[PDB]
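What follows is a set of notes on a single structure, which appears directly below.
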Amino acid sequence: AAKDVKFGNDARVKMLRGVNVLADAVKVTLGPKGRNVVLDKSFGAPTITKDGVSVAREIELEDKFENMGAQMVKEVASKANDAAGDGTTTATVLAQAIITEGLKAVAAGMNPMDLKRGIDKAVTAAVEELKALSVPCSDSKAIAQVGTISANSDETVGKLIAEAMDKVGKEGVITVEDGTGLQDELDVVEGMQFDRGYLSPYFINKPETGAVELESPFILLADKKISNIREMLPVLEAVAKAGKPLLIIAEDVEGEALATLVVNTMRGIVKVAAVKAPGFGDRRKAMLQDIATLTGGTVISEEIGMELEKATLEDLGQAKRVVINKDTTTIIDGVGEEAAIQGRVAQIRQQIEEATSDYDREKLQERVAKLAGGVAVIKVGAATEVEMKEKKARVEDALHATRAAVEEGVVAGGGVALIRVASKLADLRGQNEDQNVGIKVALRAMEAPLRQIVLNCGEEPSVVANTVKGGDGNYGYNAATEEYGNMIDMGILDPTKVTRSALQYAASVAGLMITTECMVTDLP
Amino acid sequence: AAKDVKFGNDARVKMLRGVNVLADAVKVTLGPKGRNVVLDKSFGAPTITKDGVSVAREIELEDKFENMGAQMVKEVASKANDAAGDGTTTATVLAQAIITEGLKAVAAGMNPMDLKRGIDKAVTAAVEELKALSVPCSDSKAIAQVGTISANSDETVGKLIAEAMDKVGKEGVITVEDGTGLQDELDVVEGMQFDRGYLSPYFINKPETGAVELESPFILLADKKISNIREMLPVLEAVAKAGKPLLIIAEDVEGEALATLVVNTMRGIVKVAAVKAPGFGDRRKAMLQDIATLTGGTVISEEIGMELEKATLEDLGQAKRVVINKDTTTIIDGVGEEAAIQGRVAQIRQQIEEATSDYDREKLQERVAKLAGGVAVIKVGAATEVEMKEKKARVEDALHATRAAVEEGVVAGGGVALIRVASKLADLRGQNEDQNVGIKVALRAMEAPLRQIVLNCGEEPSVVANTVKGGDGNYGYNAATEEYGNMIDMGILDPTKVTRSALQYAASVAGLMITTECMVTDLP
Amino acid sequence: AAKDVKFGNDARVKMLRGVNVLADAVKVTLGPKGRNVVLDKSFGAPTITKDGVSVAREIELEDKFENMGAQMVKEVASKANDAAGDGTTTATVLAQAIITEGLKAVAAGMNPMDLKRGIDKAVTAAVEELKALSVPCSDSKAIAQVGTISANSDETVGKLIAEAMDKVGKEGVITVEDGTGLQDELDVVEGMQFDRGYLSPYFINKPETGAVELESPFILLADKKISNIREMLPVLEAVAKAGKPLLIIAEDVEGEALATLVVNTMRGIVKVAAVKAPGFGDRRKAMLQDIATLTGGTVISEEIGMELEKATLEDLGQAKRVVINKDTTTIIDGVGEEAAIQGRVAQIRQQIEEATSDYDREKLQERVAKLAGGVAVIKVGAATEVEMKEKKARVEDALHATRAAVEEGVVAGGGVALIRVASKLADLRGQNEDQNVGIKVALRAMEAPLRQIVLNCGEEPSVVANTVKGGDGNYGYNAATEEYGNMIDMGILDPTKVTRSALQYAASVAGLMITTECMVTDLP
Ligand SMILES: Nc1ncnc2c1ncn2[C@@H]1O[C@H](COP(=O)(O)OP(=O)(O)O)[C@@H](O)[C@H]1O
Ligand SMILES: Nc1ncnc2c1ncn2[C@@H]1O[C@H](COP(=O)(O)OP(=O)(O)O)[C@@H](O)[C@H]1O
Ligand SMILES: Nc1ncnc2c1ncn2[C@@H]1O[C@H](COP(=O)(O)OP(=O)(O)O)[C@@H](O)[C@H]1O
Ligand code: BEF
Ligand code: BEF
Ligand code: BEF
Ligand SMILES: [K+]
Ligand SMILES: [K+]
Ligand SMILES: [K+]
Ligand SMILES: [Mg+2]
Ligand SMILES: [Mg+2]
Ligand SMILES: [Mg+2]
């Protein structure tokens, strides 16, 4: 199709206009005194959000060159959300500041590539300084502070997240889902549990709770389909001689076998419960092997070279309790040696180290948690649906921030750490004068987040910026209280990883955006 | 698609305009002197309604920012209708008042988040005060008063609902359906009845009434499809030896078996009637087990491990009377031990405590009522169809309000209880001045429902408001007679749950709406 | 459909306008101080590129005659990219210069065909001069310099490419793919490796690394689907007698055979691994024969006249080590006589000499590299996706330029070699005055690339051009440092093939475009 071509300063002006539109929409949500943005939805009611990436993903402009600018700058927030899960608004603010200063430098006659090289050098030095400035975050009080700050200063969210992270451990998994009441609740499950219930309600022996309960059972792990009871007679006779319950986990069990088992259950010969194997395909085999290692049994598969009729008691696993209901089966205190379990989790860790997509990493981490740690679920409580969505977003942000802080440490919040780094980088020089101008551009842009935080509070950004720059260490400005003090003492903590990622992504996109000379897009 | 972005006060003004349009449409229907709204229908005649949620669901605006405001405020009425079934107009009025006062406070330079926090604190305190202010509603006179008030002061509706609730009991179910005459009628069914008639008109032994009547029969409950008569010969012979009728409840019965049964019926060997089992799938099995527990019999199923030919007299249930017609089968005075029925209803209650959707809860409640309570149907009478729909809506509103009042108690009506609570909360303070302003905003908005009720009557809302505030206790204004007096003595009662829910939902939505700074929507 | 027809000067003016639009878009990216062009994408974010052909392929104009001019001049860049992979911007600049000067000559009253003949003669003489002016490029320092220059002066890219070329050899293959980190990495694989993993995870004997490792195995190469183990019994017995592992490469292996093999593996009877044969169709057979020649075995096929049951130890290949994992199989140090390997690579070389499409040529090259050389992969590191794409394009350009420089030598860069050639051709004369004017047009156009390079730097092209023309040899202008000196000493090298190809293609298109008199296109 026919194209429209713009050259030089006209193209740069249109690009800056689009960048400014997107950044102005995003930046009103930054800090403890930021506000919400209402986003229209074609299907349903509008959503009200304080998240930078959610606002950024909805912005599209009528003018095509301004739209090109906005689409270019949207990638900063997208990448920050993908990487750290937090700090998208800060990244957008940094990108806009760099783009504006660099365009000013280009309009005065500077070489764009040298400016880009200077910006890259300054950002590398800043990343080194941030790494040197970090402190470990291991105590639960610091984790609670990080979660509170990341959830727009909500103490309950931070306390709940700290409790969940303490209970579940280091190898566990925490997820957030919608609740039903008005208060947040935490449900932590220890051991192995999968979303499979009994295949027949007649297996229930405790009708008061509507659940199947078995004490010290046998576990028959079959990686096959059981349809004819003839394959099951020998082991059934053996367990009847033993006199303890049996739990059969199979891919599926047919009607004749169900009828035989429910007949044998209530008649008193044997106590039997049957459920379906979790997962589909190779992952189902992996979960079956995990259960076998946990309970100390062996999976009966055709592909390995054994048949069901030849099974013995040694092949069956064992546990201490089994609780089954309509939806979930939990194995409690399965007898297994720590050597095999540790080997299995080490294998799954090595598998995690060689996987690409995040979904597969999440599934493997869930498996590791089921083997070694625990699983926690946080149910968010709210009166309405818009409130529920907003609070769920805040809780997820706090969860991501706590993970990042635990893995990489914390720095002073409120934009203070970036200012300290920029002050520490005041002697850095490049190869020529344009590279020095680029370094100065990056150092100036490093003060934008604090200025925006103060501007959102209704104060004067230049005065607060000068007062903070006059200090040293963790001295900073509390925007919620409007007071100066030690950032660490008042609990305004930022994870180091979030700050570093925001800086790197913003610089990477803005450096390329500065070097533009021509624009090609479709005609209106 | 391309987006339109508005910032700050322009966005807030447009949102307030949309909110005002929706609230102005809704509020004309509030109180004893509210009026009706005609809603156009694409398929058919227009509907005339006084319901707040019905009006709110139909409002959509041409301007997109005002439409976002209206769509946001619609959720209050939707949530109130879902929760209590009544009090949607009051919730909409409260939400509009909070939004207006909060936008005024924001325009003067207050921090929206602190205003929202103050509003939340005031609403929590108000909920506590309302709980402390409630009184029990157990007598039938108070229930009749509540039903009369909720049906727009219709004494016949309240009296009918009180009679139905007294006859049916605590565990029963009352439904409202269209009638045929000009008068409302109440039909109560005691015992077990399901919507299945006889499978052959030749079973009729009393052609005067066109129905099958059996005195002290046997009940054969088979969870299977009967096609060949050979399965049924032994029990038929045994019943013929016994000499009293038999009722066969099965999934279905084939033509050969029907022919054999109708041949044996009039020839005098045995008295037999056959009907289909109610329900489809698991619920059919649940109802079969319920009938088995009620009549003291056993269900003949293959999946449990028994066959029909091996049935004896023990497996057959017993009753005192069975009446069957074209459409319904009723079992009167089934012979069962109270322990089994109480256990079964306890199991179904525990199942109700673990259900999510309202349909499943309603079905379980109907089953519990069939086991223990009764079932009532109210047929509404009206000359035309618009009148029919209007009166049916009013009766449903009264039914929901009586349920809420029975479960949680009643307070003074006419907006008096909210005024008393706001007076009790006059000393509440927050953390800073913006939170105090938010508390004051909530307390001021708590007087809106009475002001709107009086304004609809054509009186002066400020004078009545001051006079009511000068009183104490249940002193209030009777808008129907234009007099002052004790609200409780005059029968103007509001359920506590409706008032509390309206307050909570209105606050939850309005607090978020106050904190908006930017709006993003599609271009016109 | 109806046509629009233009004659003479109007048509030539419109065509020149379209040429100028495309060339102005392209030329802003030329040289060390060129800038980037943002190209809009219908599906996704815009791409930022410094490549001439990428910009040229996106240009289409609303006016149909100008569009005809642009479409005509786009073929120069397309052909240069197809031929050398580099030098598209230089070719576009040369074509525009020739077109402009030739149109000026035509407008003064000269015969276009004689001008075209003079241009052709000058270009032939220039190609001869460039061939005489080239010097060999064999040392790694010169290759690194060429790669650095072609990657827009990135020393790391040039060093990495030189290392890869040294490690892999002359007959190897180097590819560029997306990385995951922020730094470029090089992975070189020696021997034969194909993208096939094991057919069963139970073959694994080293669970620590999750891989199958076999020391001094036998290799069974069969172009057949194995389903029944009965065909495989004799060779399995024989290798069990031998006592060394066996690797089975087949088209596919059925489930019964997998079960038998996995049962025999862990039981200590024999050590067996099985994978699928790489490729589909004739190429699969070629790869099987290549593996057979490498390992010294024979392929079992029905089409040659042998059966699997009759196989012996002589038919089985041998190797030193075999490593198999989820995705790749690697045969390390297969025992084979160099005579057969050399014959096979000579056969594939002769096949390469008689193939048309680039896909077949590159596949044959990969096969030759697997037989004799190595395979290297360069993973590009970048923070974002736009940066990733830009850097990947630069690395690919450097790779193509290094290949061209190795095969045909290098000349002075910066547009100096063309100027020297034009100076050497100052005595060339044609048959008549129009041909002399055409020769002068070509000689004048040969100075355009340096002028554009200097203009992009913000300097004065005429002054630099005169200063360079006043010199001799490799004297030139360094546009990065704004200094004069020896082109070769400061490492500004251009491959001879790229320069010659750009000149030839630009002349070929521009000569035809000069001779236009009438234009026929569709009505608007
Ligand atoms: N009380 C406070 N005083 C000063 N700065 C704060 C305070 N609370 C939070 N901040 C700062 O505000 C920022 C919060 O940004 P936020 O709105 O979450 O956007 P994002 O995290 O996506 O950049 C953090 O960098 C934090 O350092
Ligand atoms: N006679 C009366 N005098 C004063 N207030 C009344 C009288 N009758 C009803 N009301 C009040 O009017 C309100 C009923 O409003 P209604 O139109 O049913 O809307 P909603 O959907 O909010 O229930 C109740 O809060 C009740 O207290
Ligand atoms: N430092 C330098 N000084 C002068 N000329 C240079 C320098 N670096 C590169 N060049 C010249 O710039 C040209 C590179 O142009 P480029 O943008 O790659 O377009 P093309 O597609 O024609 O290769 C080469 O011909 C090279 O001779
Ligand atoms: F808006 Be940021 F991601 F907290
Ligand atoms: F109009 Be409300 F629901 F009584
Ligand atoms: F733009 Be050229 F192909 F380096
Ligand atoms: K934000
Ligand atoms: K109403
Ligand atoms: K270029
Ligand atoms: Mg955040
Ligand atoms: Mg009502
Ligand atoms: Mg190049």
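By Swiss-Prot numbering, chain A shows 2-525, in order.
Recorded method is electron microscopy, 2.5 Å.
In case you wondered, yes, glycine gets a Cβ from its N, Cα and C as well.
The ATP binding site feature in Swiss-Prot is assigned to A:30-33, A:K51, A:87-91, A:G415, A:479-481, A:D495. The number of other Cβ atoms within 10 Å of the Cβ belonging to A:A480 (ATP binding site), over all protein chains shown, comes to 22.
Under its mutagenesis annotations, Swiss-Prot gives A:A2 to S the following note: Complex stability is significantly decreased; when associated with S-76, same residues as in M.tuberculosis. Less than 8 angstroms from the CB of A:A2 (mutagenesis position) sit A:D523, A:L524, each of them six or more residues away in the same chain.
Where Swiss-Prot documents A:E76 to S as a mutagenesis experiment, the accompanying text is: Complex stability is significantly decreased; when associated with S-2, same residues as in M.tuberculosis. Sequence-distant neighbours of A:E76 (mutagenesis position) (same chain, six or more apart, CB under 8 Å from its CB) are A:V510, listed in sequence order.
A:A109 (mutagenesis position) carries neither a helix nor a strand DSSP state and counts as coil. Counting every protein chain shown, the Cβ of A:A109 (mutagenesis position) has 8 other Cβ atoms within 10 Å. A:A109 to C appears in Swiss-Prot as a published mutagenesis result, with the remark: Forms inter-ring disulfide bonds. Prevents ring separation and leads to the formation of high amounts of symmetric GroEL:GroES2 complexes.
A:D398 (mutagenesis position) falls within a helical segment according to DSSP. Listed in Swiss-Prot as a mutagenesis experiment, A:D398 to A is described as follows: Can bind ATP with normal affinity, but is defective in ATPase activity. Binds non-native rhodanese, but cannot release the protein.
A mutagenesis experiment is reported in Swiss-Prot for this position, A:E461 to K, and the note states: Temperature-sensitive lethal mutant. At nonpermissive temperature, the rate of general translation is reduced and a defined group of cytoplasmic proteins are translated but fail to reach native form. When secondary structure is read from DSSP and collapsed to three states, A:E461 (mutagenesis position) falls in the coil class. The Cβ of A:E461 (mutagenesis position) lies under 8 Å from the Cβ of A:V455, each on the same chain and at least six residues away in sequence.
Take the CB of A:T30 (ATP binding site) and look out to 10 A: across all protein chains shown you find 23 other CB atoms. For the binding-site residues listed here (A:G32, A:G88), the lowest count of other CB atoms within 10 A around the CB belongs to A:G32. Counting Cβ atoms from all protein chains shown, A:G415 (ATP binding site) has 26 others lying within 10 Å of its own Cβ. In this structure, A:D398 is the one among the recorded positions A:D398, A:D495 with the smallest number of other Cβ atoms inside 10 Å of its Cβ.
A:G415 (ATP binding site) is 33 Å away from A:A109 (mutagenesis position) when you measure Cα to Cα. Sequence-distant neighbours of A:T90 (ATP binding site): residues of the same chain at least 6 apart with a C-beta under 8 Å from its C-beta are A:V27, A:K28, A:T30, A:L31, A:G35, A:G53, A:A78. A:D495 (ATP binding site) sits 12 Å from A:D398 (mutagenesis position), taking the C-alpha atoms as the reference points.
Taking 8 Å as the upper bound (exclusive) on CB-CB distance to chain C, the recorded positions A:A2, A:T90, A:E461 give A:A2 in sequence order. A 10 Å cutoff on Cβ-Cβ distances gives A:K51 (ATP binding site) a total of 22 other Cβ atoms nearby, all chains included. According to its DSSP assignment, A:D495 (ATP binding site) is in a strand.
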